[PDB]
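Notes follow once the structure below has been shown.
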Amino acid sequence: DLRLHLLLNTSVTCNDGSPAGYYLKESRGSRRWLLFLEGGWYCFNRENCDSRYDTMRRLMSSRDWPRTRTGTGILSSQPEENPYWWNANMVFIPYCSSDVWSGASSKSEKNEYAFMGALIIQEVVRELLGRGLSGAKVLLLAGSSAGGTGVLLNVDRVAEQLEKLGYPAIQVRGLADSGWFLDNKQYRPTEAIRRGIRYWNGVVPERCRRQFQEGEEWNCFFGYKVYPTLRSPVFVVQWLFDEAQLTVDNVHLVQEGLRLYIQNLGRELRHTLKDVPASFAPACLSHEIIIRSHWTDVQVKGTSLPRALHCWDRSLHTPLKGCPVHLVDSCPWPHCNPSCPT
Ligand SMILES: O=C(NCCc1ccc(O)cc1)c1ccccn1
């Protein structure tokens, strides 16, 4: 079990002004630290956020959070469930800012809600330094869905934070699961993120901001546009037929028009990953993986995801014999990979 700690700086808050926080399980024999960002879509205006507060309140408030959480998948401490990093220090950071981890705005006389996702990450890092993170060798910032996009938006800021505070020996890396989307034509979203960024006072990485310039920062929420600008090592996990991608594309599972649409989506996703040297992209219809207990089961070209992440670690000590890091399926239809989840 990971134990809850509410942030000591109570001005860093969830949407409703309650304190943000993190769940922690220390492993004092280890100098590896895994900080996982939870997902769960977002909200982009007052009416839309009001509805989320009514029926998704744990994603907006800490008032009802439980004292403990069980670590699963990559957050498990059991070698059989987590062959990759079972002995690491484990941190789960709840998503209670509804801003894809981008916001830097407090609740005030003019703001019903606080959107502080980018500041929550930095405050968690600061408070962990006094609980052992100061001695770390590797900080892996991981996340799923909106949290996977949050990794891409925040990994270089964490690296700069630690350099500026005087911890040059901590190697910061990212793991982005199910947060790599296409701004494509629907079969039958960009306006929501354009509105949301203004509502949240959302912030994106500096090099990406300088490329796209004022008014166009929404571009940096799409993985294939923000990833080339990043300096920290980032491993990308993305199903080729992601269920959230197909939902916003208005695809519900076939005649020729839809067959061609689905095949083109997989081809485009595979193209965006061609120059991503650390990646895992199976030809499956699914969504999220790294904190699911059976994340050990899927394989690409005979290599599992925990193995690919271990090979990535070795590469950061040129290609390794029998230990690949770039694993993208070539077959063109969901479940042409026999190891896909059922
Ligand atoms: O919301 C979507 N796009 C707006 C930007 C965005 C927001 C959040 C995020 O995590 C990544 C990008 C979207 C587009 C395609 C498939 C699914 N969702």
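For chain A, we keep the numbers from Swiss-Prot: what you see runs 88-275, 287-351, 356-419, 427-451, in order.
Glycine residues also receive a Cβ, built from the backbone N, Cα and C atoms like all the rest.
The Cβ of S232 (mutagenesis position) lies under 8 Å from the Cβ of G126, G127, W128, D264, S265, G266, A342, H389, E390, each on the same chain and at least six residues away in sequence. Under its mutagenesis entries, Swiss-Prot includes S232 to A with the note: Abolishes enzyme activity. Unable to mediate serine depalmitoleoylation of WNT proteins.
DSSP assigns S232 (mutagenesis position) to coil, not to a helix or a strand. Per Swiss-Prot, active site, charge relay system is recorded for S232 (among others).
Reduced to three states, the DSSP call for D340 (active site, charge relay system) is strand. The Cβ of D340 (active site, charge relay system) has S265, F268, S388, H389 as same-chain neighbours under 8 Å, each 6 or more residues away in sequence. Taken from Swiss-Prot, the feature active site, charge relay system covers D340 (among others), and the record attributes it to experimental evidence.
According to Swiss-Prot, the feature active site, charge relay system maps to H389 (among others). Secondary structure from DSSP puts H389 (active site, charge relay system) in coil. In the structure as shown, the Cβ atom of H389 (active site, charge relay system) sits within 10 Å of 19 other Cβ atoms.
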>> If I take the C-alpha of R275 and the C-alpha of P287, which enclose 11 unmodelled residues, how far apart are they in Å?
In response: 13
> Once you note that 7 residues are missing between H419 and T427, how far is one Cα from the other in Å?
Replying inline: 11
>> Distance between the Cα atoms of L351 and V356, in Å as an integer, please; the 4 residues between them are unmodelled.
In response: 8
